[PDB]
Amino acid sequence: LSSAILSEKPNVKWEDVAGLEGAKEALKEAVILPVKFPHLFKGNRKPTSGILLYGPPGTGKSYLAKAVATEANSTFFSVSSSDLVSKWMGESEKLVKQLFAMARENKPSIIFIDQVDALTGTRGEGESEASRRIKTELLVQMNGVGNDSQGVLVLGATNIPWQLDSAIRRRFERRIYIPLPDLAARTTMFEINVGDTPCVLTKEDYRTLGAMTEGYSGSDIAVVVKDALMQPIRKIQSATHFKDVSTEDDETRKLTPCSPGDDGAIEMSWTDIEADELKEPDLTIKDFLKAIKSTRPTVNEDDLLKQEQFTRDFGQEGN
Amino acid sequence: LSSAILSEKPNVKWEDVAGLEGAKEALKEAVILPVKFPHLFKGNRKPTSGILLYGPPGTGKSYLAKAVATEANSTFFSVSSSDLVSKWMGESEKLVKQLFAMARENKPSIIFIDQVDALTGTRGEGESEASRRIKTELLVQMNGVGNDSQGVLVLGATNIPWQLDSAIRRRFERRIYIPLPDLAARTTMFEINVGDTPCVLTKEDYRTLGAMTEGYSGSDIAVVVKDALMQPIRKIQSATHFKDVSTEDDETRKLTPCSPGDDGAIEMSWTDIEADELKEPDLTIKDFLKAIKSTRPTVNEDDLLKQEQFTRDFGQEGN
Amino acid sequence: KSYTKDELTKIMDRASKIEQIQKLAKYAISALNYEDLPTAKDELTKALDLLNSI
Amino acid sequence: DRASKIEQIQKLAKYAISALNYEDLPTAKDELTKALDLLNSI
Amino acid sequence: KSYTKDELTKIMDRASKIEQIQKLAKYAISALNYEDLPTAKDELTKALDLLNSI
Ligand SMILES: Nc1ncnc2c1ncn2[C@@H]1O[C@H](COP(=O)(O)OP(=O)(O)OP(=O)(O)O)[C@@H](O)[C@H]1O
Ligand SMILES: Nc1ncnc2c1ncn2[C@@H]1O[C@H](COP(=O)(O)OP(=O)(O)OP(=O)(O)O)[C@@H](O)[C@H]1O
């Protein structure tokens, strides 16, 4: 009857999300601040009920959801639009109603529905019967409790905002556009993805990279970082010749792979060397250059045209 | 064998609905006049009952349903067509008959069906056979409601009248278009939304922002209002310098956030100030200007065209 | 109140510019929080230029 | 030399933002100018 | 360090050339696994000539 959704989450902080402090503010003000100081919302000023997160894929909308979930410390429920549909063709709404009930039970709750456009639009079959009735029930629930007394926040997600049912559109509050990250944001992402590896020269290199990286997503950035991080492994795998690093302060010998001409260049296999006594090469900028070369831009320009259309029409929007 | 389907006491007065006085009048004639003076409907003036509210979303159709429910003091039953579609694999429609029975037992009574278009058409996978008989049941109940003496009122609500099954339309009586609010209705709604909040100068502003919102819905207004309300709160969130407002005649010194150039400007965080001794900034027109800025035009004109079409084709004639 | 449509639209325009400057300032702050000096310098400079134009 | 100066810069920026929030342009100008000069001095 | 900018692209170019050389070497190795001396030696020749141009 229940169909269990988990609310205990990892530790993704506000600072792990680069950019749009105004959206962060909106999240804090819609969630944390209300809980903090409830007396702020006496009389005619009332908390947000709906927020749509939209834009290209890979931009940490899910990441943001995890971050809010970390920071809010209240019942955070999150669900796929596909999830909890039906079994015997027409038994669908019981679980929906029960779910909205469950949101009511533990105020202040947060519902995250991924890919809200999957339960949207009009033509037939599902939008004649099943997806019709389900969409309808959704609509009745969402404003049902929303206006007047509320303890739920609904967060939607969509990559295709332009296919969002007009009715649903008008039922839903606050649109937030997620633009591709700018110089600063990308730089910050690089700094996040520094890890333990020695960061060759300063942050100026990250600034350079951030500038060099144009139009890419969080996901893209992460992948390029991973790619660069495999390069020392690759190098190790390639070498026969290694050389000792270990100065007299160290306990035992410590070996890094090197060119055949090197002073103390011994030529056994990496497999023969123990994990501690192996010294991975540090990460230089050339590995990141290679990483960049390998992974071409992931983003077609033609999606941004529709995204920008939506932006001009609705955009940073209340609705 | 009861199975209770939502009934409750909303608290929305006539006066809380701004505009649409012609429809309001029609509805007072649709509900209250019949109940007050039934003997007026002997002869060829007839107790009209089935009434459709149709138009774009966000225009207080649900809000109006709450208002007449508050105002008419007649038993208001409120239901989605999704609700109680079936258990089996066999038996439906009994619940329908029971609903009709209970409404006949609770005269004067009102059934409100939101999104009546959810029941329509001739598709398969259930609608050809299973929900056909549900449809039929409905049609026979609404046939019998006009038979003998009526105390039941049917209110339809739809955004998509062109997707409403014709057979219903042929059985169905009065149709009323709910347009987007005009200058006056917008203006009044603003004033309604202010209430206790410090009202700034005159009606000139209310009329201006009335004029400057063109084509927006009640909902569209409300979000903008809430944004403006949150603006002074934003002004408190960003705070170093505060300053005392209230003189020694009052209970205590009362502090509001100010610019560093202010005289008597004491610097701390908003968190450092106690709730009573905090003086929220007033509401200026700039807050509303920014609330406008956060709401880009919300209108899909195709919908308007379609509503005009429907209005011209169905509603003029009885059908 | 001294042209409630035209002058007020100009006022709104100016407020939008001011808002943009505020956003720039915020960006700069975030950059400094990550010790990203040149970017902060850029953002501050761009804000100040618009201030000087206003 | 480099930590408290950054903090001061941040504070000045905050001040400037507050000033702008209350349409106090000259204060904003002066605070941003102080922030910038201080940044140049680091 | 003063830190260059326009030389990064040239560094990338040199890396591309080195990558090409490495590819040539790999192909040569592949061709030597089945004792195709002519293929391997043409590829090595190519690698060596371009490295001499580097
Ligand atoms: N600070 C960050 N900002 C943005 N994205 C990040 C950040 N840190 C990690 N990521 C990336 O976010 C991805 C998680 O999915 P993500 O939230 O980007 O999808 P989405 O934005 O919900 O859109 P879609 O679901 O359509 O892809 C991971 O691939 C991860 O590398
Ligand atoms: N006087 C008013 N007129 C119109 N809308 C209002 C009014 N007062 C408040 N509202 C807003 O209208 C919403 C109430 O739902 P509404 O009746 O507009 O939906 P609807 O028009 O029935 O749309 P749908 O048919 O898609 O459910 C609330 O969000 C509320 O803030």
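Quick note: numbers on chain C are straight from Swiss-Prot, i.e. 277-330, in order.
Placement of Cβ uses the backbone N, Cα and C atoms for every residue, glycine included.
Listed features, source Swiss-Prot:
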- C:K299 to A: Abolishes interaction with VSP4 (MUTAGEN)
- C:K302 to A: Abolishes interaction with VSP4 (MUTAGEN)
- C:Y303 to A: Abolishes interaction with VSP4, no effect on dimerization (MUTAGEN)
- C:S306 to A: Diminishes interaction with VSP4 (MUTAGEN)
- C:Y310 to A: Abolishes interaction with VSP4, no effect on dimerization (MUTAGEN)
- C:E311 to A: Abolishes interaction with VSP4 and dimerization (MUTAGEN)
- C:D312 to A: Abolishes interaction with VSP4 and dimerization (MUTAGEN)
- C:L320 to E: Abolishes dimerization (MUTAGEN)
- C:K322 to A: No effect on interaction with VSP4 (MUTAGEN)
- C:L327 to E: Abolishes dimerization (MUTAGEN)
Densest Cβ neighbourhood among C:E311, C:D312 (mutagenesis positions), 10 Å radius: C:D312
Between C:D312 (mutagenesis position) and C:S306 (mutagenesis position), the C-alpha gap once rounded to whole angstrom: 9
Other CB atoms, at most 10 A from the CB of C:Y310 (mutagenesis position): 18
C:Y310 (mutagenesis position) versus C:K302 (mutagenesis position) - Cα distance in angstrom: 13
Same-chain residues at least 6 apart in sequence whose Cβ lies under 8 Å from C:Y303 (mutagenesis position): C:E319
Of C:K299, C:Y310, C:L320, C:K322, C:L327, chain D-adjacent mutagenesis positions (C-beta under 8 angstroms): C:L320, C:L327
Between C:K299 (mutagenesis position) and C:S306 (mutagenesis position): CA-CA distance (Å): 11
Inter-residue Cα distance where the pair is C:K299 (mutagenesis position) and C:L320 (mutagenesis position), in Å: 10
DSSP three-state assignment for C:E311 (mutagenesis position): coil
Number of other Cβ atoms within 10 Å of the Cβ of C:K322 (mutagenesis position) across all protein chains: 16
Those mutagenesis positions listed as C:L320, C:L327, and which of them has the most Cβ atoms within 10 Å of its own Cβ: C:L320
